[PDB]
Amino acid sequence: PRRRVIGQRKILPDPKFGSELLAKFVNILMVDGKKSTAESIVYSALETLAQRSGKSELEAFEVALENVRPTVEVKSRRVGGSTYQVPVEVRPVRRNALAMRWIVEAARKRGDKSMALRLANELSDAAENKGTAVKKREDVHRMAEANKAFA
Amino acid sequence: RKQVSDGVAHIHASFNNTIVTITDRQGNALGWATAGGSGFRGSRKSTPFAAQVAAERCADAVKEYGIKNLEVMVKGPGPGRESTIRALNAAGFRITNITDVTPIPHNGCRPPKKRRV
Amino acid sequence: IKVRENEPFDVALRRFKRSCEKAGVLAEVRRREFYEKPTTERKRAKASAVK
RNA sequence: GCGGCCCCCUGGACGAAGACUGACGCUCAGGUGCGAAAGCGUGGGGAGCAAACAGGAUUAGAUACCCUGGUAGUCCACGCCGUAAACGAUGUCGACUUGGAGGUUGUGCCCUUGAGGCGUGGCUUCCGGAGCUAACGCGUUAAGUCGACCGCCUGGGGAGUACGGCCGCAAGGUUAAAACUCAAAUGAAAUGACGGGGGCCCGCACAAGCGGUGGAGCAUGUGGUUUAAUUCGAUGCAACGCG
């Protein structure tokens, strides 16, 4: 964790869309190595969000990603016994991954009977910054604005 | 009553606490406060939070004479001197200059020496 | 002995001043005069490296 | 031991070349002198300071420091007291013997003309040969090679203790023993775990996530039980589907 390098790894996308972004979404939506049902629910969610939004599905997807987008964060170091953190602009790849996982966890925060219905409804109401994960984005923003007093 | 719009500000700094005071050119004070008055009892008094919050509290208390510029009379080597100046430069006041008036006694009397550390 | 810096630091980062404190001279002048002791800067660190 | 600035009395050192007296010197047992800070006596003075005491927290345990107060005493003028790690742990005075980069002090004739050439001297720094040194190290200011003196040493405790004579106003200071006891007490030297006191690299241990269960239901064996016994051993990362 101190000598290794980063190779910018990439794994199997969905051939219909063929986008690395959608590739990473579907590949992190995977659980325990599940392909058929996971991709089926992914496409169900995509078609349902397109139906409810009415606009183009891909641009609605981009608008949702922009809505969930956070800006800054800090890292815990425990230097002087009090909160002594240097606000570091998180990596664009890491920022994107964290936004992905916040969306996935916002989806995960329910226990609904039907995974497809729950996923579609929550992502659709989160597409216009009024769903579930935007509260987490606001909470993370509130975690900022105060860690710059110590640098 | 009798707005002045000009004066000088006295600033105190100490290891255990800090206070902010404000007066006019000739020297009849108008504001007074303790950073501990805004709370933060204990060692947190030395943190800039209490100093700055007392700074805007005093500034709000002194708006009523309508001041626009002030001068920095800082005292003591204690931590700080940064929250007050940059809390008052935007509280509604414009700074003029800086000074150093912390005393340097010319080896007059024996300091408290019983203290080990 | 003086601080006139900005907002961001607010905590420690004066350990350079701890290194520049030179605890010998302060601990020597706060309590009485010696006239033979502040020499520790020389003649006993470089000149006493005995192996 | 000496540190603001002014004035008055005053002590030594050193330099330049001049004359001048002609061994007039060196060392010193008893004896006079000086000798930081604490102490004692007469008074005066008291800003801050802080032995003794006053109160709180303090833990297995504080009459320890930490904090808040607080007399003598630190100050002045006269007197007593003669001790310290009063150490450069190196008594004084002379004559010689390889080297280096400085601080500082006045004159030489130049060539301050730049801050360079004469140290021709004095006092001081720091490294380092021949030579000594048990070793560390000393190393032209010797712990070298020689000379003149003096003062001091014969194992550690018992001990700078006790009587005795001096010095003092007291607290006390100088001069200095024995009986008994021990197989030793002691210096220098990296020779290693000790790096809890400092520097430097390493590990899914830390800077992230997924599961588990100390949350419920079932076997496991010990340290083991309710019975007839419930085999030899698995009691620190060396107790579990192990022998």
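Using Swiss-Prot numbers, chain A covers 2-152, in order.
Structure determined by electron microscopy, 4.6 Å.
Even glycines carry a Cβ here, placed using N, Cα and C.
According to Swiss-Prot, the mutagenesis experiment A:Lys36 to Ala or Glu carries the following note: Defective in ribosome assembly. Note on A:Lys36 (mutagenesis position): other Cβ atoms within 10 Å of its Cβ, all shown chains, come to 10.
For A:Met116 to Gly, Swiss-Prot lists a mutagenesis experiment annotated as follows: Significantly decreases affinity for its own mRNA. Secondary structure at A:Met116 (mutagenesis position), taken from DSSP and collapsed to helix, strand or coil, is helix.
The distance from the Cα of A:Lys36 (mutagenesis position) to the Cα of A:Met116 (mutagenesis position) comes to 15 Å.
Other Cβ atoms within 10 Å of the Cβ of A:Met116 (mutagenesis position) number 16 in total over all chains.
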